[PDB]
Structures are given as structure tokens and as C-alpha cells.
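To keep things clear, I will list the structure first and then write my remarks on it.
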Amino acid sequence: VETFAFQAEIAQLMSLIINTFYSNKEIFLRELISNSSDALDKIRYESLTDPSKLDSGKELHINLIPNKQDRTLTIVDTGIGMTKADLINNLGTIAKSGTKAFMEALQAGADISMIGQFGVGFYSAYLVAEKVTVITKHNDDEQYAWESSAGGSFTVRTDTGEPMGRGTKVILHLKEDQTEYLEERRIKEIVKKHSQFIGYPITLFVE
Ligand SMILES: Cc1nc(N)nc2c1C(=O)C[C@@H](c1ccccc1)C2
């Protein structure tokens, strides 16, 4: 298991998300679903010129999986996935995100719901999650598990468990007071409100 420090600005961003008083937390789901949709777009595009890239799975969709026993909400896609390098770069650094613009915008009257405009929607997971675990598989690499409870660090390890073919699974270990997002009616409401036009099937698992 390898432990890494977030780039300073990413740590600052996560701290702002965790510590700012902001009640409209439901937008995290929209942001993760949009990330999944973008990843599905990418594998769809790549497979046009190389259909063998779908050998790891033809189906392009998004699964939402609540588990009240474990207090987790899991968002799974069969999108492009991330290599180890992709994981560390995209989740651990500013990379090509608008991290800087976002934090300046918040100081200038923007609100946290606008996080998606700045390519850092992933971090909105920390509105509702005390820990986030990300399992991912890209065609060009092995399966990896990334994990962080914030506090300035994250871990990465090779994941030799059940192979997932291709895609990304985001596991939200919910804060104690955020269990509403495990409720079928609440999830349906949020999907209908914010993600009704997503171009891929979104299946809400039942328990
Ligand atoms: C391939 C993929 N699939 C999913 N489901 N989600 C993501 C990705 C990425 O590649 C980027 C990653 C990210 C995280 C943090 C900041 C910016 C981008 C989010």
C-alpha cells in the first residue's frame, strides 16, 4: 500500500468542502454521475476505432447501489476507467481541473453547487462521505484501489479482489447524519432532479 499527500491546493479544496457550512449536499450525486457519463463517452469514442477495447465489457451504463448495513452508497460505471497514473494525477493533484478558479470563485460569491463548472466535482463526495474508496480498471493497466478520508493524504494499492472488467466504482462511506442518501425515494428524487437526461442507463439497485 502506497500513501501519498494531496497537492496542497487539493487538500485546501477538500478542507473547504468538508468544513464550509452548506446544506445543499445532494449535488454530489449529480457530479459523480456526470463523471461516470464522461468516462462512458470516452470508452464509447475509443471503441469506434478499436472495438477490441470493449472486450472488457460491451455494456455502457451506471449503477447506483445503496447498502444500509454498511452505510455506503456506491456509484459504478463501465466507463474508460483509470490507470494507476490517471488515479494519482487526477485524484491527487490539480492536473487539468479548475481547482484554483473554484476556490477564487467561492471568495467572489459563487457557491459549492457550481463545483462541476470547475472540473472538480469528484470532491463533492466529501459533502456526504467520511471516506471514499475508488476501485478502477482501465484497459491499459491492472485494477487499483484508491482511498481517502481526507486529512491531506490518500492511499493506492493494487486490487486483486474481484476483477470488474473495466470502469470505476466509487464507494461513499457516508457520514452518520447523511444516511438519507441510502433511501430509495431520496435517490430517485435526486436523479430525477439533476440527472434525468444522462445519456446512459442509470439503474438504482434495491436492497
Ligand atoms: C475515468 C473516470 N471515471 C470516473 N467515474 N470518475 C472520474 C474519472 C476520471 O478519469 C477523472 C476523475 C477525476 C477526479 C477528480 C478530479 C478530476 C477528475 C473522475
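We number chain A the way Swiss-Prot does; in order, the residues shown are 17-223.
The header says X-ray crystallography, 1.8 Å.
Just so you know, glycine gets a Cβ as well, placed from its N, Cα and C.
Listed in Swiss-Prot as a mutagenesis experiment, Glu47 to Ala is described as follows: Strong ATP-binding. Strong interaction with HSF1, HIF1A, ERBB2, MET, KEAP1 and RHOBTB2. No effect on interaction with TSC1. Secondary structure at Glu47 (mutagenesis position), taken from DSSP and collapsed to helix, strand or coil, is helix.
The Cβ of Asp93 (mutagenesis position) has 27 other Cβ atoms within 10 Å, all protein chains considered. Experimental mutagenesis at this site is recorded by Swiss-Prot as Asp93 to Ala, annotated: Impaired ATP-binding. Strong interaction with HIF1A, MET, KEAP1 and RHOBTB2. Loss of interaction with HSF1 and ERBB2. Los of interaction with TSC1.
The Cβ of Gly97 (mutagenesis position) lies under 8 Å from the Cβ of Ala55, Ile59, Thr152, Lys153, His154, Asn155, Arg182, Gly183, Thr184, each of these being in the same chain and 6 or more residues away along the sequence. Experimental mutagenesis at this site is recorded by Swiss-Prot as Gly97 to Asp, annotated: Abolishes ATPase activity.
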Query: Can you count the other CB atoms that lie within 10 A of the CB of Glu47 (mutagenesis position)?
result: 22
Field: Nearest-integer angstrom distance between the alpha carbons (Cα) of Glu47 (mutagenesis position) and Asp93 (mutagenesis position)
entry: 13
